[PDB]
Amino acid sequence: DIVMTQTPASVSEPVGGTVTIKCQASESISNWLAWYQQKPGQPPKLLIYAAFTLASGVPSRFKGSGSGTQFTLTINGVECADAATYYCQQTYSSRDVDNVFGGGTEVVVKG
Amino acid sequence: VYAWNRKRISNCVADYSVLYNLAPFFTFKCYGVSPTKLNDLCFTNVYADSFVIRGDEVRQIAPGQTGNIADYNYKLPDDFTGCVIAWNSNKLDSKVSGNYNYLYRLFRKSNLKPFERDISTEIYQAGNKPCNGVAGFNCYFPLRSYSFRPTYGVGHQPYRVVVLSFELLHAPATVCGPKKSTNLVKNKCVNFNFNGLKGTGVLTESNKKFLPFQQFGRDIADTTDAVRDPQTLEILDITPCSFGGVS
Amino acid sequence: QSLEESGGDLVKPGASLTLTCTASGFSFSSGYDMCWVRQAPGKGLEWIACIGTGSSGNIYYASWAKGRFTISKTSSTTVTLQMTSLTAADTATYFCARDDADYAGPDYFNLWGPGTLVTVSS
Amino acid sequence: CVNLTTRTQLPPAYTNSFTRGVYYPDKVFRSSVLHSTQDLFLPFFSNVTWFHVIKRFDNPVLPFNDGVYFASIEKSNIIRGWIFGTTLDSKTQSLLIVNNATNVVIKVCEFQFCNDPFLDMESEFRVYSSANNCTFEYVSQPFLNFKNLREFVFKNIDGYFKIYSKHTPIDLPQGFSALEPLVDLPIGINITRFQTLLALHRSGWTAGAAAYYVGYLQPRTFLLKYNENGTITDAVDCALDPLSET
Ligand SMILES: *[C@@H]1O[C@H](CO)[C@@H](O)[C@H](O)[C@H]1NC(C)=O
Ligand SMILES: *[C@@H]1O[C@H](CO)[C@@H](O)[C@H](O)[C@H]1NC(C)=O
Ligand SMILES: *[C@@H]1O[C@H](CO)[C@@H](O)[C@H](O)[C@H]1NC(C)=O
């Protein structure tokens, strides 16, 4: 029922630069959304659950903005170690859904 | 409640008898229409708004009511038409760890206009020095998270509230209610009323074959003598009951 | 806690395999949910099917994983996934997602297992 | 959206209305009786606008006035649908009717129509570019030597869109055939112009032999004769010539 897209597919900002990834849903999912980041050869970990609350063990730079249909993750700073792929999950209605997870968006940090 | 969902209902018949098993322990106190006669009623516009608020905050969903939910989360217009439904959801929206996933707007620059939604996550400035992205003193996040406490009374428990707004034009109607049917009785003097067409006569089987679009049947006297039953597609003859002068 | 996977090996097309997710240090409690996900070698994550660890298993499936896969709980610390008629595109890396809320579906996943790789060749 | 520059400019052809333009006014039943009614009816023996399509490409935008009578000599179902509205863009909500290979498409929405709307085995639909604010939608069963005659009457009274149809196998032939009311649309938008929709075969693009007629309704009085079955068989215009007035 709910189809979710993640854009842009590829991003590249300087180490002191800022990059934002927005997650859009076909219809409104209110507050139900999560952010996941995986390193190569490693399962992803939860970053921003409920689209605003920060996770445990994660730097404050990870955050969340927007609600309803459009959700944006703003990166205030990278340190050449956060270059990975970010996914967003709908976690709202999974009765008949092809995939709760959103599209892939890898981050490249040019140090 | 701050990011309340909005739904459109149209081109369908509304059955209100189902809303006892799906939503037990519900409160149907509402405004603008008699709750009982909603079954035989037609709605041209229907809006559905659903969210979860605390038990002490369920009373705030009323026209002309002020409060935390009303001013900053969901404001109802003074001339609100439509009804609200609220039922307890402790068995569903309560977690042993805590229902921390539901958030509401707590700090806001001004009271919300009726039927408005605010999803802003900017840091609220309650002092003089600008926050500049810092959430310290005099700079609080506008959204707080519900901490439902089922141990306390119903006022500290998750309440699921569904707000329905109509307009009741009942002329270009797109939402109505089942008008039911009556055990047809034939071959006797009968007071009939078909879709507002009240009359008296003897209802007999009709041999006429008027077309599918064709509904009624008129005579030379310009009076309805043939009718097709809305419940069952059948042809009936309306004949005035036997009469005559006595001498 | 760990959710190390099992049952991953080379499989012929049009066959069946048994992947086992085993919990360590905890049991499959009713109040908290478990789910199953897999990751293709080249693209992002996907959800196929999973069941709840409660008294009444609220089993939930994806649209593209409607009937090919079968998941069931065999013990309090052992859950298995069965797929049949495996095709060339079914190769991926399978993970055992651990949910945090039992809202009849995959909610926020706080914990994942190391995962296993399942591949197809002829 | 593809612009068509292969249009051949030509003044419209004309033909007599003869005895077409009759529909059942109400849903009541009368048999073997004569009734007179006052309603928007197509005047008898009027001159209607004739467009021929073959390299003749006639896709103009015609005013709606108080009503429109649509007929088309058809074979192989070249005519597909109609477009209704006032501004024919996203500024004002417009109307769309298309009978594709499967069903009929009914949509009222703030469409953004292509400059040259047409259709193209048929799997290429280029008639609009966007839809902004949609109100009502509907899907139903498809409506459908020259061997097909299709009559259509479109009206807009009291926010209702009435459609009258009749399928007939056979310029305009002489005869009589009343039109039944097909579907009523409780939409409530005002219509001042329209444009039909066609299908183009691609091989360039080849258009088959077909034509359509456009008539305009007027407030007149008719006397209609119902047979013993219950259907209309003959009608007499009450303002055409002094004999009919008598
Ligand atoms: C249409 O027919 C009438 C006769 O009824 C004729 O007088 C008129 O000239 C015709 N229209 C055109 C454009 O020739
Ligand atoms: C009818 O529609 C036309 C569109 O051109 C508009 O100008 C007019 O105001 C409308 N009439 C009413 C009563 O809304
Ligand atoms: C309808 O009328 C025709 C004559 O016009 C007649 O032959 C036919 O029998 C009638 N229909 C029925 C069902 O009798």
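Chain B residue numbers are taken from Swiss-Prot; in order, the displayed residues are 350-596.
Just so you know, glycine gets a Cβ as well, placed from its N, Cα and C.
Where Swiss-Prot documents B:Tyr453 to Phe as a mutagenesis experiment, the accompanying text is: Decreased HLA binding to NF9 epitope. Increased binding affinity to human ACE2. B:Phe490 to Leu appears in Swiss-Prot as a published mutagenesis result, with the remark: Increased resistance to neutralizing antibodies and human covalescent sera neutralization. A mutagenesis experiment is reported in Swiss-Prot for this position, B:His519 to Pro, and the note states: Increased resistance to human covalescent sera neutralization. What Swiss-Prot notes for the natural variant B:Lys444 to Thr is this: In strain: Omicron/BQ.1.1. Quoted from Swiss-Prot for the published natural variant B:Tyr453 to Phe: In strain: B.1.1.298. Swiss-Prot gives this note for the natural variant B:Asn460 to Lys: In strain: Omicron/BA.2.75, Omicron/BQ.1.1, Omicron/XBB.1.5, Omicron/EG.5.1. B:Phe490 to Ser appears in Swiss-Prot as a natural variant; the accompanying note says: In strain: Lambda/C.37, Omicron/BQ.1.1, Omicron/XBB.1.5, Omicron/EG.5.1.
The separation of B:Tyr453 (mutagenesis position) from B:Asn460 (variant position), Cα to Cα, is 14 Å. B:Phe490 (mutagenesis position) and B:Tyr453 (mutagenesis position) have their C-alpha atoms 11 Å apart, to the nearest angstrom. When the recorded positions B:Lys444, B:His519 are compared by the number of other CB atoms within 10 angstroms of each CB, B:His519 has the fewest. Cα of B:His519 (mutagenesis position) to Cα of B:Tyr453 (mutagenesis position): a distance of 36 Å.
Looking at B:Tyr453 (mutagenesis position) and B:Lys444 (variant position), their Cα atoms lie 18 Å from each other.
Listed mutagenesis positions: B:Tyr453, B:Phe490. The one with the lowest count of other Cβ atoms within 10 Å of its Cβ is B:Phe490. Its own atom aside, the Cβ of B:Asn460 (variant position) has 11 Cβ atoms within 10 angstroms in the protein chains shown. Checking the recorded positions B:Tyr453, B:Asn460, B:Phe490, B:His519 against chain C with a Cβ-Cβ cut-off of under 8 Å leaves no residue at all. Under DSSP, B:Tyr453 (mutagenesis position) is assigned to a strand (E or B) in the three-state scheme.
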